[PDB]
Amino acid sequence: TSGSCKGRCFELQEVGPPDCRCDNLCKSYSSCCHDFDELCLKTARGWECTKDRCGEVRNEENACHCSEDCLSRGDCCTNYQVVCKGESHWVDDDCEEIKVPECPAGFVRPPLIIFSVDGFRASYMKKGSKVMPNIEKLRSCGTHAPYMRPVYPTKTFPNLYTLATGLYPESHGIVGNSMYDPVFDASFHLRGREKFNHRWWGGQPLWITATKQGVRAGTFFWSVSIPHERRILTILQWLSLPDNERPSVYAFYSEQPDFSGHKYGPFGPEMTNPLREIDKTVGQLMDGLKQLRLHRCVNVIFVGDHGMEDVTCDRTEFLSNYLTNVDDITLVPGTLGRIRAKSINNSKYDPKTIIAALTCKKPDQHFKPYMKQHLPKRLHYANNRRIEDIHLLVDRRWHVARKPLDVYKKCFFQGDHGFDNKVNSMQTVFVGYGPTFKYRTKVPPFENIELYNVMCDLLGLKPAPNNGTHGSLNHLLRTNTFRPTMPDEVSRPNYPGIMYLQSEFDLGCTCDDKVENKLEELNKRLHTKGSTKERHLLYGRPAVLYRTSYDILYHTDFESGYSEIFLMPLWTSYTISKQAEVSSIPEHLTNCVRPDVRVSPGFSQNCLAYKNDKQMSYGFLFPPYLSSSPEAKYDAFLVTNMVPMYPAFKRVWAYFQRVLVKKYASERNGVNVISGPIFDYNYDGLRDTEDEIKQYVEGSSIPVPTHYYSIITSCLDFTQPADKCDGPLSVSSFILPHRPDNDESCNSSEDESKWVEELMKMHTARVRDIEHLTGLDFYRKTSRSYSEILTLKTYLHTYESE
Ligand SMILES: *[C@@H]1O[C@H](CO)[C@@H](O[C@@H]2O[C@H](CO)[C@@H](O[C@@H]3O[C@H](CO[C@H]4O[C@H](CO)[C@@H](O)[C@H](O[C@H]5O[C@H](CO)[C@@H](O)[C@H](O)[C@@H]5O[C@H]5O[C@H](CO)[C@@H](O)[C@H](O)[C@@H]5O)[C@@H]4O)[C@@H](O)[C@H](O[C@H]4O[C@H](CO)[C@@H](O)[C@H](O)[C@@H]4O[C@H]4O[C@H](CO)[C@@H](O)[C@H](O)[C@@H]4O)[C@@H]3O)[C@H](O)[C@H]2NC(C)=O)[C@H](O)[C@H]1NC(C)=O
Ligand SMILES: CC(C)(C)C(=O)Nc1cc(C#N)ccc1COC(=O)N1C[C@@H]2CN(C(=O)c3ccc4[nH]nnc4c3)C[C@H]2C1
Ligand SMILES: CC(C)(C)C(=O)Nc1cc(C#N)ccc1COC(=O)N1C[C@@H]2CN(C(=O)c3ccc4[nH]nnc4c3)C[C@H]2C1
Ligand SMILES: [Ca+2]
Ligand SMILES: [K+]
Ligand code: NA
Ligand SMILES: [Zn+2]
């Protein structure tokens, strides 16, 4: 470490060791040159020009300069021009639209500066507005969302690395603020050097995507000791490098307001200061850019990782209050719980009994236990060996801790984060400002997984495969690199006619249906042939994006895509107008299941299988309850409308079909509903192939769904009915887990009106989540632009307050 940093402070291109370093990571590696702080971390005279300093003789020891050569040397204090040249601060200037990039010669593309702020809760934009004039100018003049949804867990590393990669934590591998990997036999902590081993960090983050494609990056790590002022001056110096050396993408990171927020709560009186400070740093950057003539050239993204909630020690739940075998578990504690065996050499560890002991045990309990595969699918928090089989979702405002000793042998804090990512307090911020973003534009809330695609667009890069839906944020941008196209249908449907006689079927099924007009039979003929298909299929048939064998089946009240491989529909589509009336399954038709004369015995389910199977009953995708007439109801009992359902789950499903659909049709002015099965036995969030199914209705080839979905669409303008909508659509969807019990809902021994809807809300989902899980592609035929449809497909209905 004997070498010098002279003239190589914060050098971008790296050197070969044991040879001393001068970059942000050097303190962490103990590899800094002995003159690092002296040369690279000057502080003399502070950060601002004062009037007396103007035009001075250059003293190389000052932190920044007011000397005449400073603009060209690229190292003035950010307020130099204001003080020494009578320029105005960036914030005081009117905002003027940036129609085209106004860049100095040599700039091949507008730079991107990612200004990331830790714990910057969405509502600070309104609530701290009086003290954040620079940020508020960015926000009102550029493009902003009311809030941006983080990913689960709403911790710092999982979310910054999601921003950088477009990946769910389960895919990028940073699934928590601390992690045990069972194959590394290693722990990853906020403290320590293990976290610096590359083996934890999957996917391809923006700085690597940028390099691999010939675009240079400034640092995406800043030392905690390096003050924010020196961080801004470093970015400003790099922006003054020669064309061949100068990076195109930059990052800034603020520890605030998160650092304070943990101490004082999200709205503690001590929070106003951190917000003033962040604002001042933004002011410095914008003043700096304006000096360099870059303030109408650079795209600036102001983005937070997660919000902040009120959490205190006395609001902790202790596992020792639930389990007696509390010493046989390791818990990752806090705003989420992850339990594994304290030792794998122990074959006396039983997760089922742990779960059981943690379920609805206290009238008011503030967490809920889940096997990871049972977590709401919208959290995408299962497909990683680092995520423990046992998970606890903790209520907002609470903590889980193992024993009382852990909170008083380790009250300090008033704020925390990490809860479910639909929680209002966890929402964070997005503002984009620059030539490539729109002018004075509000966009709807979106998920942070979408940004990697946009940052690649902004930089002319081709994104690595990721979890955003590329095009879903084209409406943020003035000019678009990416023009999305609908994927091609892989399998085209069959359209079978009447090909089988009743007596050919031997399904163990029975129906009371043999009751004694010519016009009446041509009417019904037109039905089985797609007459009301434009009423029940409002957005075109979904496209199957994989290779398979399936039949389109028309009926009076509904239309389906019936899979000959899975022996049940992939999808069933139907419209319930506001006027539509509910009826009951008449008594003689309770056990009614009818063969479908369009589909072979061999590609049909049978009732026998359901008899012999003591666990499994069955339900219907189009609900009998909602048939338009007594004759049409017979359609609802076709064996091709049937699906396997646990009796426990039928309680949920029956309430949704009998009560909730009609309610939605009344509130929304008609709804269109597409429901179907989902198979995700390997919990990867993607459609299972046949050979992945772990469970069949006993002694049959009838596969059992892990989940059931519905997509419920209507007109955004609810003065128009769902079936005659001229403009933007409105959607909400869910993916309900197909479970043999209702342990998840503590009050399920009450009437369905007390719990079912609360459960469905918990399992709300994006249409895009259902697409991954089914291999289907929806909304193929609408009057809407494809970009708008992508936005709709990424929409999540969250059921939170405002
Ligand atoms: C969100 O977006 C992401 C990104 O697009 C989606 O994830 C992708 O999904 C693909 C499908 O699951 C998957 O493709 C597979 O890749 C296998 C090789 O994987 C390596 O290479 C890639 C490319 O560089 C790399 O990204 C991978 O990185 C993973 O693994 C390491 C750890 O080992 C981590 O550093 C990293 O975080 C990442 O981990 C994640 O992925 C793995 C699985 O890949 C998970 O297990 C982890 O939990 C974690 O989430 C890897 O370095 C490739 O071998 C596969 O090919 C198999 O299948 C094809 C079918 O086409 C077939 O030709 C072969 O038979 C082959 O099977 C053989 O191997 C089997 C497995 O051992 C064996 O059982 C068989 O018998 C066969 O011998 C496959 O193509 C892709 O890797 C990931 N990418 C990422 C970044 O995660 C994700 O699905 C999206 N999510 C949603 C909800 O939509
Ligand atoms: C992997 C990495 C470097 C974190 C990353 O992706 N960074 C990235 C991507 C983009 C983007 N896109 C934009 C900016 C960046 C900026 O990163 C950085 O300089 N750092 C962020 C780390 C946060 N941190 C903590 O110790 C911490 C831990 C637990 C906490 N709870 N509550 N507050 C916490 C703070 C050290 C800071 C170093
Ligand atoms: C630069 C980057 C990748 C954004 C980063 O710092 N990421 C990050 C932030 C935090 C934190 N906090 C925690 C973990 C991570 C992820 O780590 C990684 O994947 N890597 C970082 C290692 C740095 N490195 C070097 O050879 C090196 C470079 C510069 C040096 N100066 N002095 N000694 C040095 C040694 C190989 C990189 C692999
Ligand atoms: Ca799957
Ligand atoms: K049964
Ligand atoms: Na229950
Ligand atoms: Zn924090």
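What you see of chain A is 54-463, 468-573, 576-591, 617-886, where the numbers are those given in Swiss-Prot.
Yeah, the Cβs are placed from backbone N, Cα and C, and that goes for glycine too.
Non-local contacts of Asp171 (mutagenesis position) by the CB criterion (under 8 A, 6+ apart in sequence, same chain) comprise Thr209, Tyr306, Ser307, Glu308, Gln309, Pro310, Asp311, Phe312, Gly357, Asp358, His359. If you look up Swiss-Prot, you'll see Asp171, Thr209, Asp358, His359 marked as Zn(2+) 1 binding site, on the strength of experimental evidence.
DSSP assigns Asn230 (1-tetradecanoyl-sn-glycerol 3-phosphate binding site) to coil in the three-state reduction, placing it in neither a helix nor a strand. Other Cβ atoms within 10 Å of the Cβ of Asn230 (1-tetradecanoyl-sn-glycerol 3-phosphate binding site) number 20 in total over all chains. Residues annotated as 1-tetradecanoyl-sn-glycerol 3-phosphate binding site in Swiss-Prot, with similarity to another entry given as evidence: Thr209, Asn230, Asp311, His474.
Taken from Swiss-Prot, the feature 1-hexadecanoyl-sn-glycero-3-phosphate binding site applies to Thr209, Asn230, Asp311, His474, supported by similarity to another entry. Other Cβ atoms within 10 Å of the Cβ of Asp311 (mutagenesis position) number 22 in total over all chains.
Sequence annotations record features per position, and here Swiss-Prot assigns domain 'SMB 2' to 98-142 based on sequence analysis. Helix, strand and coil counts from DSSP across the domain 'SMB 2' (98-142) read 13 helix, 3 strand, 29 coil.
Quoted from Swiss-Prot, the note on the mutagenesis of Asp171 to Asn is: Abolishes lysophospholipase D activity.
The number of other Cβ atoms within 10 Å of the Cβ belonging to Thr209 (mutagenesis position), over all protein chains shown, comes to 22. Annotation of the mutagenesis experiment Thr209 to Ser in Swiss-Prot: 15% of wild-type lysophospholipase D activity.
Under the DSSP three-state reduction, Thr209 (mutagenesis position) is assigned to helix. In Swiss-Prot, a published mutagenesis experiment is listed as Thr209 to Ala, annotated Abolishes lysophospholipase D activity.
A helical conformation is recorded for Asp311 (mutagenesis position) in the three-state DSSP classification. As a published mutagenesis entry, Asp311 to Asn appears in Swiss-Prot alongside the note: Abolishes lysophospholipase D activity.
As a published mutagenesis entry, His315 to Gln appears in Swiss-Prot alongside the note: 20% of wild-type lysophospholipase D activity. Of all Cβ atoms in the protein chains displayed, 18 besides its own lie within 10 Å of the Cβ of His315 (mutagenesis position).
Secondary structure from DSSP puts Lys430 (mutagenesis position) in a helix. Same-chain residues at least 6 positions away in sequence with a Cβ under 8 Å from that of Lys430 (mutagenesis position) are, in sequence order, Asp764, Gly769, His791, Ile819, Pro821, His847, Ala849, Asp853, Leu857. Quoted from Swiss-Prot, the note attached to the mutagenesis of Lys430 to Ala states: Impaired secretion. No effect on lysophospholipase activity.
Listed by sequence, the residues of this chain that lie at least six past the ends of the domain 'SMB 2' (98-142) yet keep a Cβ under 8 A from its Cβ atoms are 282-283, 285-286, 289-290, 292-294, 336-338, 340-341, 343-345. For the 1-hexadecanoyl-sn-glycero-3-phosphate site listed in the record, the two most distant Cα atoms among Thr209, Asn230, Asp311, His474 lie 15 Å apart. Flanking an unmodelled stretch of 2 residues, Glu573 and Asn576 have Cα atoms 10 Å from one another. Between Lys463 and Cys468, the deposited model skips 4 residues, and the Cα atoms of these two flanking residues are 10 Å apart. The Cβ neighbour count for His474 (1-tetradecanoyl-sn-glycerol 3-phosphate binding site), using a 10 Å radius over every protein chain in view, is 31. Note: the 1-hexadecanoyl-sn-glycero-3-phosphate site is recorded as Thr209, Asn230, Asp311, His474; in the same chain, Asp171, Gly172, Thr207, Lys208, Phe210, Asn212, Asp358, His359, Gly475 also have Cβ atoms within 8 Å of that site's Cβ centroid. For ligand 7, the neighbouring recorded positions among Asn230, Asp311, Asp358, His359, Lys430 are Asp311, by Cβ distance under 6 Å. Cβ neighbour count for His359 (Zn(2+) 1 binding site) (all protein chains, 10 Å cutoff from its Cβ): 33.
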